[PDB]
Amino acid sequence: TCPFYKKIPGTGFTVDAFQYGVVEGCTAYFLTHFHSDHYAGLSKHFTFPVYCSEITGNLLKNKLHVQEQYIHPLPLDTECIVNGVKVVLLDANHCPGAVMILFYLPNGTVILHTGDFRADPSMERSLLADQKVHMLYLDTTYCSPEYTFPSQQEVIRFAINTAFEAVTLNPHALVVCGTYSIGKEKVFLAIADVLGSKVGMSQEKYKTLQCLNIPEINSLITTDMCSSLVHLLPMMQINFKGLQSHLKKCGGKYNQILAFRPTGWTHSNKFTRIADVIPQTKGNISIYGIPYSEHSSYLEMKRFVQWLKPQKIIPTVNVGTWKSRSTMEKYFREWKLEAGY
Ligand code: NI
């Protein structure tokens, strides 16, 4: 049974609700982004209308085989009427194709559902500037002040400099980057660009990247692993055993691996600067964990919410324990008292 924070009152609509069977009264199912916790349930057998971005629609069709007749892609930044209700999709600054959804209810209430997002000041100059929001359904993944991490641009600067230095000292080093979902593509794309290489990967991952509308993608990626000195591997293989096993397969072309594991936040963020990050090393293999986040920091979240001034906030993450829910409610009340709304 579908929880309350996935229903949109006063409409026939749900958000990210595909794992509960047929939801009573749902005439349109919105999908914010192609991450498995959110799409859990969709397949070729789905026969209700799905509303989403163009990129999410390409993934639904090619990766999950949803039939074309049930896929309803909408452009971004454009007022659209769905089942007699005005909606807008906005870029969420999460993974490719990820959106926030603004719903203009028949009674006059305006609701914003963030999906998963990484808040940014550029959002203060979208179509959100123009009017009031009564209800915010908020991605609270990192809603506590201990969650700190750098900008994505600082993290990419560290990875490019680290890779370029290593392969210039040793032309026979291979670079490996872990993946398990869409998102964070700038990590392997930026590194391959500085090294003058295409990125090598499996047929399955190539297919997924081909759905993403990335400009000049055919110039950037390949399934021919031998021609490439940046390889992608599933995240589970990013360990000393998995990497040794991979280097054997490369036919004595390489004598060293440098690997990157993009993570979310980790508690080494509470002491160390990005500059001071060091790898784990065994022999000719070194592994860097780098804190490249596609969710808001505490400070980014607080700025967004204090600017938007919603009348009510409904969290969508960390909602399963009394202590988590209580902690989030405390911060929402500080923010409101500090800013005066
Ligand atoms: Ni996500």
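Shown for chain A, in order and in Swiss-Prot numbering: 700-1040.
According to its header, this structure was worked out by X-ray crystallography, 1.4 Å.
Every residue gets a Cβ built from N, Cα and C, even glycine.
Now, the feature entries from Swiss-Prot:
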- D838 to N: Impaired nuclear focus formation, reduced interaction with PIAS and increased sensitivity to cisplatin (MUTAGEN)
- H994 to A: Impaired nuclear focus formation, reduced interaction with PIAS and increased sensitivity to cisplatin (MUTAGEN)
Between the Cα atoms of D838 (mutagenesis position) and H994 (mutagenesis position), find the distance and write it as a whole number of Å. 8
Three states by DSSP: which one describes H994 (mutagenesis position)? coil
Translate the DSSP assignment of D838 (mutagenesis position) into the three-state scheme. coil
Local Cβ density at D838 (mutagenesis position) - other Cβ atoms counted within 10 Å: 23
